Amino acid sequence: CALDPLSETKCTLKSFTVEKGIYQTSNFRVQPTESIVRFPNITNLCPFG
Amino acid sequence: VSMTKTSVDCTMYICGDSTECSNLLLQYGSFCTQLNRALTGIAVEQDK
Ligand SMILES: *[C@@H]1O[C@H](CO)[C@@H](O)[C@H](O)[C@H]1NC(C)=O
């Protein structure tokens, strides 16, 4: 199934001779590259100074 | 003459990025397959 797009089409159609047309096999998804966390400047500093 | 040529992905709708939800849904059978088939038929029907 995962060898090539035609093979995925064959698996989806459950056949060995796919006819001329357009077939939807899978869904494309973009996995997030990284995670970023942002917070405002902290003002509740301990009175060390 | 025609309505919005829409299509819905069953797996992504039912379950988000979580995989365990996908595995658990996989045991419900071919609900999602026939569900997508119905919408694809509707879309081709709109074009027709
Ligand atoms: C007050 O203490 C802080 C923390 O040690 C220091 O950075 C700061 O320079 C001090 N204030 C003055 C006027 O030196």
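Numbering, chain A: per Swiss-Prot, residues 291-339 in sequence.
According to its header, the structure was obtained by electron microscopy, 3.2 Å.
Cβ coordinates come from backbone N, Cα and C, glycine included.
Swiss-Prot gives this note for the published mutagenesis A:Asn331 to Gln: Reduced viral infectivity. Contacts of A:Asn331 (mutagenesis position) defined by a Cβ separation under 8 A and a same-chain sequence distance of 6+ are given as none.
In the three-state DSSP scheme, A:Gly339 (variant position) is classed as coil. Remark: A:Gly339 (variant position) has no non-local neighbours by Cβ distance under 8 Å and separation of at least 6 in sequence. Swiss-Prot lists A:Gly339 to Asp among its natural variants, and the accompanying note reads: In strain: Omicron/BA.1, Omicron/BA.2, Omicron/BA.2.12.1, Omicron/BA.4, Omicron/BA.5, Omicron/BQ.1.1.
Here the residue is the original one, while Swiss-Prot reports the natural variant A:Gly339 to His with the comment In strain: Omicron/BA.2.75, Omicron/XBB.1.5, Omicron/EG.5.1.
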Secondary structure of A:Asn331 (mutagenesis position) (DSSP, helix/strand/coil): coil
